[PDB]
Amino acid sequence: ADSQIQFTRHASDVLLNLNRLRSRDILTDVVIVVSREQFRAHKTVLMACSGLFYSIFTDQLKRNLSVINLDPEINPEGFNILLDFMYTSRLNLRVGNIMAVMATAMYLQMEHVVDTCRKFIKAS
Ligand SMILES: CN1CCN(Cc2cn(CC(=O)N3CCOCC3)c3cc(NC(=S)NCCc4c[nH]c5ccccc45)ccc23)CC1
């Protein structure tokens, strides 16, 4: 409710602890395979951040999968940048990664990140 006491730092603190759990492989429940690379994560965080992962895990036919093989055309560094963003709220857009990050974000259906990439290319 809008009447309750607001903890303005709570959401970021929760996400920080979720990233800490990922760094220790605690309760991770899926491995994301991107070409020769593998990334372990929590399905709930992937679903919350990505329309692709939401559509995958919300379907009862795929919810229980422990391995997800992404399109092998996806660049592993671009995916790692977006996975870090999911868990940190910080997006590492550089001149050398912007195109890979953007195309990956389109594939992952993260529109907010896609729109932000469109401003990075514009502001360059
Ligand atoms: C106009 N739409 C165009 C297509 N977009 C796909 C999409 C993009 N994201 C990432 C995203 O928007 N954000 C913004 C906030 O910061 C994190 C990343 C998504 C995340 C989820 N995950 C969950 S749990 N959604 C629960 C509600 C829900 C969404 N669709 C539903 C369908 C059926 C039932 C419920 C829902 C699902 C879909 C997307 C959505 C908007």
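Note that chain A is numbered according to Swiss-Prot, with residues 5-128 shown in order.
Quick reminder: no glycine exception, Cβ is built from N, Cα and C everywhere.
The annotation that Swiss-Prot gives for the mutagenesis experiment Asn21 to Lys reads: Abolishes interaction with NCOR2 and HDAC2, no effect on interaction with CTBP1 and transcriptional autoinhibition; when associated with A-116 and 376-Q--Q-379. A helical conformation is recorded for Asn21 (mutagenesis position) in the three-state DSSP classification.
Looking at Swiss-Prot, the entry for mutagenesis of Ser59 to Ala says: Abolished ubiquitination by the SCF(FBXL17) complex. Annotation note: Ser59 (mutagenesis position) sits in a helical segment as assigned by DSSP. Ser59 (mutagenesis position): 12 other CB atoms within 10 A of its CB, across all protein chains.
Other Cβ atoms within 10 Å of the Cβ of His116 (mutagenesis position) number 11 in total over all chains. Among the mutagenesis entries in Swiss-Prot is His116 to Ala, noted as: Abolishes interaction with NCOR2 and HDAC2, no effect on interaction with CTBP1 and transcriptional autoinhibition; when associated with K-21 and 376-Q--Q-379.
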Point to revise | Protein Cβ atoms within 10 Å of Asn21 (mutagenesis position), excluding its own | key: 10
